[PDB]
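Below: the structure, in structure tokens.
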2 protein chains.
Amino acid sequence: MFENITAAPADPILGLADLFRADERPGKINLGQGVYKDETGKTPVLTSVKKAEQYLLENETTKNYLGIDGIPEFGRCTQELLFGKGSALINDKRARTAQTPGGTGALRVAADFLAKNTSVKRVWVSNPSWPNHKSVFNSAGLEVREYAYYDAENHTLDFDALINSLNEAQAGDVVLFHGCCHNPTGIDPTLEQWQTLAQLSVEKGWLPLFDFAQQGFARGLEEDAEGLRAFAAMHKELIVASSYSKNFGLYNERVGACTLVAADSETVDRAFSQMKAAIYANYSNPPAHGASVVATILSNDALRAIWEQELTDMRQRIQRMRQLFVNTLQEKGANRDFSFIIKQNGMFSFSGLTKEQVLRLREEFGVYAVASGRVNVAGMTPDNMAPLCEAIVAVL
Amino acid sequence: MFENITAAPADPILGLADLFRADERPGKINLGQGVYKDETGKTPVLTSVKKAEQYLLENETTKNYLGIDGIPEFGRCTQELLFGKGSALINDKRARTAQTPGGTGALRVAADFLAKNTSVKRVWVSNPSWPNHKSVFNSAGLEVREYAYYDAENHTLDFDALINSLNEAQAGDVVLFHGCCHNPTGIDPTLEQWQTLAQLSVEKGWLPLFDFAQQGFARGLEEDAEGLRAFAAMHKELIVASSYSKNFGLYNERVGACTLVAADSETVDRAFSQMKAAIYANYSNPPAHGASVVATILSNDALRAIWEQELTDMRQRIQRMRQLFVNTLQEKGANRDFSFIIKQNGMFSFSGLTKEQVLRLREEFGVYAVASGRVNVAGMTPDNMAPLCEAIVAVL
Ligand SMILES: Cc1ncc(COP(=O)(O)O)c(CN[C@@H](C)C(=O)O)c1O
Ligand SMILES: Cc1ncc(COP(=O)(O)O)c(CN[C@@H](C)C(=O)O)c1O
């Protein structure tokens, strides 16, 4: 049965990580991966997380199954984070949240739920997007189409091209929005622009699907949710895939959420029952430990305050690196203006380097970025900045 | 989009659990759920698990993503548990294991992998089976067919009916075998009978899929794997979905494995690459904590010994309950011979009670079993045994 199975192609992200480990050069620099790194180059466990895990170790008396939608508090705290305390959506009970194995699991649960219980055939994502979106939706049998997004001259949101593009989307198509900190570009809509997309989408009949991978990494927890909130104010129906991977540093524990919103509480409950069947036929029920850490942090005043500062420190260190990057490039002699990096948000920026330029940075300089030019800004530190920028300057 | 979505039907397992909690009677007895309970009625965290979690709390310095197939040691220990130390399969490197979110996740990963990379159209499961099998395979677009299994007169494996049934299976159909401790019947093939099924399956061209939910609950870790091993000796190709939920008491942490076996190491690696794409398009990578507990227990002499005794204690307590059940029924006046319970294995037994009898046991007596007559033997204790059996006796 297996004699003739075609190999899965390469995978440059792992390919890059492999090439990076085997690189026996002292001053190699990884900007190619998807996780936060602190000033030291490490992806540490947050102090708040460690305290939560201790508490769970001392107080857990069973590992009995969670319900299909996971820990009730987790869902409640997730809904407040996304929609704000006081949200009519929450008051009217129009939102149901399932705990999922990460943001990816959330996208997959949404994808299966739609493919099986609606007429949805098609999902629109930005060009470029993170490449897993396409594979998740394709697996549930959903076509994926691209909308224009990035302006390559100006390193900016090509808004006219985006709108023009999406006029091709029919009533009943899904349109996926990165809630903040666009992956791979770092370029987000302004509030004025979100508001405009919200109007267009109700007029055209799109089901909005928000992907929140980095809430708290642009300007703050609440600010970063504004776009989603402008849509929430306008729409009867939407879906949110969220991840706690980056903002709690809980990558490997698979801590995410799929949140379903419908016109009313009777409707969301009915729809959600089928979202639960879709979880049931997949991984049955979600993994406790990570989500439990999150719920125990969010629902405790002291731990939440510690965690909010930790999140603020990550956001600011990225912001200082964006600025040190541009300032160091100007003074190592760079033949372009990079101040567009400052206006970009979160862990990622399109550097504007060519695929040949990134290839060269790897081979000559041991500086590793993704083929598209995506850099992880958190991969920069005050110590590796000088040589990072020298190398780039040399390739321009 | 969601206005007209049909509700997911009820769900008696949750329906039963709900009805059981709201039951305000002092002496209610739950035999209806899928988890182990100790003499006290609790589903506790194993001591070995608690020690492993402490160690992880003190030594983990990152939660960075695991690879798509999870923790390498986990896979290695999984393969030894299934195939035995010394297994040629392992020596020849014909087996690849992915860590998965539970046994269910393992079945789903297998289901997607097959639906997408082979001509498999159809999976054969026992009548009866656990009802999640059907939903998992149906979700990946696989037809499910039933093979005969249970002999209702004799409370026995109707082996002639099973073979006769499976002659309808074409070359290239999957046939799912419960490795031990059949759910819901407790009835397993003898070694002689496994050996015979192994021969038939190579002759008919079936892809065997083993589901191991309760390894160590029939007679012992190694004994319980004999059936799988007789198949392994005979086949170039098979798949194993395993779970550590019951044997480590790690239900909510979603600790399982999908193990792929092919004729050779070149082939399994190629096939496994596509199994990994199927994980990638689903939950991306698996949850660390639970599997990490398992690997840290299995690869440490002291902790493994503690855990093996704990597993032996669970198996024996079930065996003592099977015997106390039959002995108490004889002496509370039961109008049938129940000694078939003693020959049944693991947490489950088909009691042979009718759906009307189970309904009555609930309404009159607050004794809760599943509609089919499935009882969880671990739900019995020396304290609830007298009244359990009185109630049954009264309904016969
Ligand atoms: C937009 C977006 N969606 C989903 C995810 C996945 O989150 P989970 O770990 O919760 O499933 C990421 C992570 N981006 C990193 C990891 C990348 O660059 O690959 C992301 O950037
Ligand atoms: C045969 C079988 N397969 C898979 C599973 C699921 O294991 P995971 O929790 O690892 O996904 C179970 C558990 N049986 C119990 C829980 C039941 O009666 O519902 C099972 O009995």
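Structure method, as recorded: X-ray crystallography, 2.3 Å.
Just so you know, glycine gets a Cβ as well, placed from its N, Cα and C.
The feature L-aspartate binding site is assigned by Swiss-Prot to A:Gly34, A:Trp130, A:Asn183, A:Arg374, with a large-scale study or a structure entry given as support. According to DSSP, A:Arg374 (mutagenesis position) sits within a strand segment. A:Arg374 (mutagenesis position) is surrounded by 23 other CB atoms, counting those within 10 A of its CB over all protein chains shown.
Long-range Cβ proximity for A:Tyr65 (mutagenesis position), meaning a same-chain Cβ under 8 A and a gap of 6 or more residues, is found for A:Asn285. DSSP assigns A:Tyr65 (mutagenesis position) to coil in the three-state reduction, placing it in neither a helix nor a strand. Looking at Swiss-Prot, you'll find the mutagenesis A:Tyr65 to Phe or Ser noted as follows: Slight changes in activity.
In the three-state DSSP scheme, A:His133 (mutagenesis position) is classed as helix. Experimental mutagenesis at this site is recorded by Swiss-Prot as A:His133 to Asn, annotated: Decreases to 60% in maximum rate of the overall reactions in both directions.
Residues within less than 8 Å, Cβ to Cβ, of A:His133 (mutagenesis position) and separated from it by at least 6 positions along the same chain comprise A:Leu107, A:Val123, A:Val125, A:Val144, A:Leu176, A:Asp211. For the mutagenesis result A:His133 to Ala, the note given in Swiss-Prot is Slight increase in maximum velocity of the overall transamination reaction between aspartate and 2-oxoglutarate.
Listed in Swiss-Prot as a mutagenesis experiment, A:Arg374 to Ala is described as follows: Reduces first-order rate constant about 10000-fold.
Mutagenesis annotation in Swiss-Prot: A:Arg374 to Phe or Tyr, described as Second-order rate constants are reduced by >5 orders of magnitude; the structure shown retains the original residue.
Each residue contributes its Cα atom, and for A:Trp130 (L-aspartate binding site) and A:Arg374 (mutagenesis position) these two points are 10 Å apart.
Only A:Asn183, in sequence order, out of the recorded positions A:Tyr65, A:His133, A:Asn183, A:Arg374 have a CB under 6 Å from ligand 1. Checking the recorded positions A:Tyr65, A:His133, A:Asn183 against chain B with a Cβ-Cβ cut-off under 8 Å leaves A:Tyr65.
All protein chains considered, the CB of A:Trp130 (L-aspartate binding site) has 19 other CB atoms within 10 Å. Neighbour density for A:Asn183 (L-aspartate binding site): within 10 A of its CB lie 21 other CB atoms from the protein chains shown. The two recorded residues A:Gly34 (L-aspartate binding site) and A:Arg374 (mutagenesis position) have their Cα atoms spaced 10 Å from each other. Neighbours of A:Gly34 (L-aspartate binding site), defined as other CB atoms within 10 A of its CB across all chains, total 20.
If you take the Cα of A:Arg374 (mutagenesis position) and the Cα of A:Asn183 (L-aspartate binding site), they are about 9 angstrom apart, rounded to a whole number. Put simply, the two farthest-apart Cα atoms among A:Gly34, A:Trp130, A:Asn183, A:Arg374, the recorded binders of L-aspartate, are 10 Å from each other.
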